[PDB]
Amino acid sequence: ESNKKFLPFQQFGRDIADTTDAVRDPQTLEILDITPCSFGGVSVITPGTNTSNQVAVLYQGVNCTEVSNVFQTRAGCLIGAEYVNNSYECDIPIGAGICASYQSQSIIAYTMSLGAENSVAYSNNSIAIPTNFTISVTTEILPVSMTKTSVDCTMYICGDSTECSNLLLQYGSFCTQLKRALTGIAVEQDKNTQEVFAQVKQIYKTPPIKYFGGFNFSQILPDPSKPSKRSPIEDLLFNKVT
Amino acid sequence: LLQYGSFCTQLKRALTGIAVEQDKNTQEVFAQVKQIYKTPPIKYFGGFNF
Amino acid sequence: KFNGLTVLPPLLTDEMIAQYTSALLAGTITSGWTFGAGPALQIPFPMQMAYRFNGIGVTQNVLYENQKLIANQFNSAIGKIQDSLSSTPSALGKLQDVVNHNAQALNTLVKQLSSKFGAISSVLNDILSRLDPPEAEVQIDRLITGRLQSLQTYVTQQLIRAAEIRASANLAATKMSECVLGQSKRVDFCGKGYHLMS
Amino acid sequence: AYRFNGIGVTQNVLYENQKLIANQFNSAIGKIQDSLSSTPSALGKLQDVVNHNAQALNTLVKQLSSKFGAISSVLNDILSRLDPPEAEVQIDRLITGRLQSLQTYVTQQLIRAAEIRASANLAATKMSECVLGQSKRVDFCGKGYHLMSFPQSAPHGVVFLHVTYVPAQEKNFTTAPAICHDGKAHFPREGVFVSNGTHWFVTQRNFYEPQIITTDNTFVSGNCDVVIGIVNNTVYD
Ligand SMILES: *[C@@H]1O[C@H](CO)[C@@H](O[C@@H]2O[C@H](CO)[C@@H](O)[C@H](O)[C@H]2NC(C)=O)[C@H](O)[C@H]1NC(C)=O
Ligand SMILES: *[C@@H]1O[C@H](CO)[C@@H](O[C@@H]2O[C@H](CO)[C@@H](O)[C@H](O)[C@H]2NC(C)=O)[C@H](O)[C@H]1NC(C)=O
Ligand SMILES: *[C@@H]1O[C@H](CO)[C@@H](O[C@@H]2O[C@H](CO)[C@@H](O)[C@H](O)[C@H]2NC(C)=O)[C@H](O)[C@H]1NC(C)=O
Ligand SMILES: *[C@@H]1O[C@H](CO)[C@@H](O)[C@H](O)[C@H]1NC(C)=O
Ligand SMILES: *[C@@H]1O[C@H](CO)[C@@H](O)[C@H](O)[C@H]1NC(C)=O
Ligand SMILES: *[C@@H]1O[C@H](CO)[C@@H](O)[C@H](O)[C@H]1NC(C)=O
Ligand SMILES: *[C@@H]1O[C@H](CO)[C@@H](O)[C@H](O)[C@H]1NC(C)=O
Ligand SMILES: *[C@@H]1O[C@H](CO)[C@@H](O)[C@H](O)[C@H]1NC(C)=O
Ligand SMILES: *[C@@H]1O[C@H](CO)[C@@H](O)[C@H](O)[C@H]1NC(C)=O
């Protein structure tokens, strides 16, 4: 039923988006508001295939009434996951601070935990001083370059046919900009590599005798035995990436 | 529309990647430490007011 | 709106971020810079203030003989911040431009559905119920070709904006790592003057 | 020793603990390999690029066999079956579709190149600062107090091994801002005053090594009235 004060000379009704949301009765004198039928998106939450075969279903942006019991979250309706009381690290993110995990074994939804609580004592005249150290080594991985490609418009858009090539001339020069952009990218890749790696003006050589005060650098220096002359870590990195 | 090619899956993929990156940005910025420190119950930091 | 478009909620709520900020504040208040490179070590606040004063080239007796004056100046400077933020109308303009642009793009995308692009009508049902299939194919093809370009343009604009947002996020993360977790010597990186705290 | 002196630790700390530091470094270098060996997700960034490229190319090829609102996706059949004056429409439709696909691919590659370049610039800056020198910026070259770094190569990328220093085994102590003696105040030159309960010493701020208090380690600079919390104790001359 209509709630707005319809002016007694109009028939239809529209909104900011210009969509019909009011129709005058053809047989009586009344206006009816039209609302779209409920719809939403469906998401599937599953662990690895070779660990189980159960799943959970999330209906996005809808209440559970419009559809291991049901559950209502700020992101929508969850079916197939059992709510718990604890809090762990997030395993499969779902929505506003709600995660799901696999743990008999079932699928449990919970609230993620930020971290372990701590409270350092503070006072007006106290200090803490360390008495020992630890040497730590960590890794950082960064991409530097990309694959360099080139294309041919005539061979791609048309095959060996000549009618297609003749008709292609009516489109102007829409096939010379592409080559320019691809060539620019290809040159930029080499520029990136040269900027990153070419930092030394001379090639240095390590002394044949390797005794650096007790330190051992054998795992990072090049290995003469291998034909490629690469360190074991470099060889492992090259083998790991396909 | 079915016979217009795969012009729609590659539209969903970009938006999904954008959403994932947007969710990763806040974790990169704020989640630096992994311990939740708490202030002492009595607040007197040498006269400074916080 | 809401005829094919959905807005997803962020993974982190508005309270977890506040908890993270409170943890950072407590760590930098009760431990100095030591909590960002190992176990947190306690230290009185005036002593770490003396350390920070020594870090910029001023001896400790300057602070230790001027504690109350510095505390009063800090208190007044902190107090003026709320009035400075409230009085200035367009202070948080950068955080509002994001919302404005994200609303404008969606509004334009929604409004684009009322364009004929060349056809008898811009409504599928009328075309289907008015004409024969041989012409309905042409009309539907025209409408599809009209809408696909709008979708592609929206996607491209979103990607271009996301790149800049990511760059800003990286800058903010670097600033949090450098200015907050420790002192800085880079000029004008953290404020105008000789950096003390953040 | 020079690198140790660059973070606030004296040289005698290293010179009297050479074997322990060398053993720790060797153990870490030996253990680093298994971290890369397992958890293959670690080299995600170096892999996605490859995957992405392949995916893109595949899609483009798979876009060739599409009607694009025509009778057939093969030029020869369109030419033979329909007379040339009408086949122009179908040929034009196919041309437009393929041109659109090529433009989309080119734009996507152009967008990706900028992010790749930004990553390369960051890597170049890291190589300039962490490797060829010592860095004071927090959390830039590792996690902790930076000592050194080592580069390695990888398919379409670089790997940095950061060697840093981390304190451990802390202990509690009582401190005073200054020391009163003969009506004069004394402040530490570098370090901090610490009391074990009965006596008073002056130490560094990153390694417990107490020393007796002497006018060599302190400067007077003032009187014994302004400072708050000053305690009084004798000073050896
Ligand atoms: C500082 O830490 C080192 C390393 O943990 C300690 O050296 C260890 O001492 C124990 C006790 O005999 C040995 O079992 C270990 O083998 C030693 N580690 C190494 C790598 O050799 C050292 O004792 C600690 N010093 C202080 C003062 O706490
Ligand atoms: C430096 O480290 C390497 C790597 O561990 C040492 O090489 C090891 O030598 C022992 C001695 O026979 C072998 O049992 C190991 O298998 C070797 N390791 C590897 C990975 O092959 C090398 O000996 C160390 N340098 C010194 C001077 O001891
Ligand atoms: C820190 O500053 C706040 C803000 O001025 C102080 O809170 C004020 O306290 C006085 C005295 O009780 C009240 O009259 C004000 O109304 C308070 N301000 C507000 C905004 O509530 C607080 O007392 C200060 N801290 C200390 C230790 O004095
Ligand atoms: C439950 O669904 C109805 C739809 O009929 C909706 O109006 C209501 O807001 C939903 N409940 C909650 C708590 O959101
Ligand atoms: C915790 O458990 C109680 C039952 O003891 C339940 O009522 C409550 O909803 C649970 N809270 C959470 C957050 O799971
Ligand atoms: C430390 O000294 C200050 C100085 O008055 C005092 O306010 C505070 O309560 C003291 N700390 C404790 C734990 O008593
Ligand atoms: C220092 O004292 C606090 C409380 O007084 C205690 O929790 C902490 O463990 C002490 N530190 C050490 C190294 O024992
Ligand atoms: C404190 O240091 C003094 C200095 O000689 C020493 O005599 C005393 O035994 C020490 N006490 C403790 C508990 O370490
Ligand atoms: C030494 O300090 C104490 C306070 O701890 C004070 O009572 C005493 O008067 C001081 N000594 C002299 C000679 O003033």
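By Swiss-Prot numbering, chain D shows 903-1139, in order.
Determination method: electron microscopy, 3.2 Å.
Placed from the backbone N, Cα and C atoms, the Cβ positions cover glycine too.
Here's what Swiss-Prot has on this protein:
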- D:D950 to N: In strain: Delta/B.1.617.2, Mu/B.1.621 (VARIANT)
- D:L981 to F: In strain: Omicron/BA.1 (VARIANT)
- D:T1027 to I: In strain: Gamma/P.1 (VARIANT)
- D:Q1071 to H: In strain: Kappa/B.1.617.1 (VARIANT)
- D:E1092 to K: In strain: Theta/P.3 (VARIANT)
- D:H1101 to Y: In strain: Theta/P.3 (VARIANT)
- D:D1118 to H: In strain: Alpha/B.1.1.7 (VARIANT)
D:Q1071 (variant position) in three-state DSSP notation: strand
Length of the line joining the Cα atoms of D:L981 (variant position) and D:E1092 (variant position), in Å: 90
D:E1092 (variant position) versus variant positions D:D950, D:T1027, D:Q1071, D:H1101 - nearest by Cα: D:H1101
Cross-chain proximity of variant positions to A (CB under 8 Å), evaluated over D:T1027, D:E1092, D:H1101, D:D1118: none
Among D:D950, D:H1101, D:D1118, which are recorded as variant positions, the nearest neighbour of D:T1027 (variant position) by Cα: D:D950
Separation of alpha carbons, D:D1118 (variant position) and D:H1101 (variant position) (Å): 18
Cβ packing number for D:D1118 (variant position), 10 Å threshold: 10
Contacting variant positions, sequence order - D:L981, D:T1027, D:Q1071, D:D1118 vs ligand 1, Cβ under 6 Å: D:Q1071
CB within-chain contacts under 8 A for D:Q1071 (variant position), separation at least 6: none
Number of Cβ atoms other than its own within 10 Å, given for D:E1092 (variant position): 10
Cα separation, D:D1118 (variant position) to D:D950 (variant position) (Å, whole number): 61
Annotated variant positions D:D950, D:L981, D:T1027, D:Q1071, D:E1092, D:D1118, filtered by Cβ under 6 Å to ligand 8: none
